[PDB]
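Everything below concerns the one structure shown next.
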Amino acid sequence: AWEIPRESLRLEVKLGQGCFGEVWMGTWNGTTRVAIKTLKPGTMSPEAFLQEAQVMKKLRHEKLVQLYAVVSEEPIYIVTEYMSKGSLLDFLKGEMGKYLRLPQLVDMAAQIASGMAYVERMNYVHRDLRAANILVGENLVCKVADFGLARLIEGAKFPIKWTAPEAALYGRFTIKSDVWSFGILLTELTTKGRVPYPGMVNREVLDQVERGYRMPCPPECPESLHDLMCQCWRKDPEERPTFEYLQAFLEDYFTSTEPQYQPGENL
Ligand SMILES: N#CC[C@H](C1CCCC1)n1cc(-c2ncnc3[nH]ccc23)cn1
């Protein structure tokens, strides 16, 4: 019943293209502006492509990108709501980046924690939480997207710089490894989109994180916010905070934690 006829869709503008398929902005039933994830016909199994839609069928939250429809016969289409400002990573790196200060950045973080706390409640794992997988809409609304690797808890290698070591090394993906990634996401926000562990290659990152290395407090980031990051990067997955706590901490941040915050030059 999520099924629609393919002639119901008009693809128009390209927005991006991954190496397992493409993403277009389109029109649904001639009335609704949508986004249409397409498949590169041969890159990966059609059933592997559709599992992303399988997952999105079960999830529904204001801070997760919403599934609209599916075409499950080749060529395959996953149809979702359209996000007008593109990826958070591009937004932070773009011309808006320099004007964002801590209050807009923390509010973006709160929204992401809200969507993820919902994922937490439903017993899903995302497994690719990072700023390139968050989408920005009107009024600085942020929604988590790309549930390509997401699954209910019962590829070959993951971006180690965002992945909790137990998950990178032994495949132990839990909501607490998503919490690890959220901490790394917090450093992307507070540095306006810089790659984590500047100057370190993947192996060096792995070796040092095992030996206890953690990224320092970014310039102008408050120590209370870097404390939060460090709790997210606790070696013991179960010492890591929940998203429910993270959501509430970030929504209340400027009253309960940093009530005397003054804007600086970049944050
Ligand atoms: N690679 C490429 C995939 C791309 C990544 C960006 C966030 C999720 C993955 N992606 C963007 C979308 C999308 N969905 C809805 N509105 C949008 N606007 C711009 C991109 C976009 C879906 N996937």
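By the numbers in Swiss-Prot, the shown part of chain A spans 259-412, 421-533.
Each residue, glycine too, has its Cβ placed from N, Cα and C.
As recorded in Swiss-Prot, the features of this protein are as follows:
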ACT_SITE  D386  active site, proton acceptor
BINDING   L273, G274, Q275, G276, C277, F278, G279, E280, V281, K295  ATP binding site
MUTAGEN   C498 to A  Significant reduction in S-nitrosylation
MUTAGEN   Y527 to F  Constitutively active
Cα separation, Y527 (mutagenesis position) to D386 (active site, proton acceptor) (Å, whole number):
32
With the ATP site defined by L273, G274, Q275, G276, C277, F278, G279, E280, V281, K295, which remaining residues of that chain have Cβ atoms positioned within 8 Å of the Cβ centroid?
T296, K298
Nearest-integer angstrom distance between the alpha carbons (Cα) of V281 (ATP binding site) and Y527 (mutagenesis position):
40
Which recorded positions from the set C277, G279, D386, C498, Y527 have a C-beta atom lying less than 6 Å away from ligand 1?
none
Need one number: the Cα separation in whole Å between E412 and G421 across the 8 missing residues.
18
How big is the gap, in Å, between the Cα of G279 (ATP binding site) and that of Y527 (mutagenesis position), rounded to a whole number?
44
Determine the most Cβ-crowded residue among the recorded positions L273, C277, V281, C498, using a 10 Å radius around each Cβ and all protein chains in the structure.
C498
Going by DSSP, is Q275 (ATP binding site) part of a helix, a strand, or coil?
strand
To the nearest whole angstrom, what is the C-alpha distance linking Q275 (ATP binding site) and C498 (mutagenesis position)?
31
Sorry to bug you, but what's the C-alpha spacing from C498 (mutagenesis position) to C277 (ATP binding site), rounded to the closest Å?
30
Three-state secondary structure of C498 (mutagenesis position) from DSSP?
helix
